[PDB]
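First the structure, in the form of structure tokens, and then the observations on it.
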Amino acid sequence: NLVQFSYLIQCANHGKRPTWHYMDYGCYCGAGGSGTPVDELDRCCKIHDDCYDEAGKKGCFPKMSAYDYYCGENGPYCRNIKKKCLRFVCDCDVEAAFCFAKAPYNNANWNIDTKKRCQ
């Protein structure tokens with residue numbers, strides 16, 4: 001999951017910020033998953049969790065291999081067609097990489113008290 005997701009995030013945001021900046025943000029960007037998303041970047045992470053829960057109920061995890069993608073001028077896009085579970089997880093990852101690149105990064109929402117703000 002994380003290695004290829006990091007390449008898609010870095011492609012979409014052009015290098016603006018390191019992937020780790022999105023790993024402990026709000027209520028949903030990171031390990032847990034409770035409460036209401038604190039902002040539009042946090043809503044990106046919640047949709048990505050919904051997407052990964054759907055992929056798991058379709059038997060798409062663990063990943064058979066690396067999915068196919070290309071980083072063009074355009075930003076990243078997925079290229080698997082015949083391998084359906086690899087295309088489904090890549091779609092989840094590239095929609096969150098674009099969402100992240102377009103959402104404002106609110107520095108006050110990095111590493112919050114999640115037991116309190118999301119519960």
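We read in the header that X-ray crystallography, 2.0 Å was used to get this structure.
The backbone N, Cα and C atoms fix where each Cβ goes, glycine too.
What Swiss-Prot annotates here:
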VARIANT   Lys16 to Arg  In variant S
BINDING   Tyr28, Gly30, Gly32, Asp49  Ca(2+) binding site
ACT_SITE  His48  active site
ACT_SITE  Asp93  active site
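Shown on the structure are the features that Swiss-Prot records.
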| residue | record | Cβ within 10 Å |
| --- | --- | --- |
| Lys16 | variant position | 12 |
| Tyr28 | Ca(2+) binding site | 25 |
| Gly30 | Ca(2+) binding site | 16 |
| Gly32 | Ca(2+) binding site | 13 |
| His48 | active site | 20 |
| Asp49 | Ca(2+) binding site | 15 |
| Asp93 | active site | 25 |
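The recorded positions listed here (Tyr28, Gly32, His48, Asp49, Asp93) include no residue with a Cα within 10 A of the Cα of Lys16 (variant position). Using Cα positions, the member of the recorded positions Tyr28, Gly30, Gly32, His48, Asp49 nearest to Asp93 (active site) is identified as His48. Sitting within 8 Å of the Cβ centre of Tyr28, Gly30, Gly32, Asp49, and not among those site residues for Ca(2+), are the Cβ atoms of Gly26, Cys27, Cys29, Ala31, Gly33, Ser34, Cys45, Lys46. DSSP assigns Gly30 (Ca(2+) binding site) to coil in the three-state reduction, outside any helix or strand.
In this structure, the C-alpha atom of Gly30 (Ca(2+) binding site) lies 11 angstrom from that of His48 (active site).
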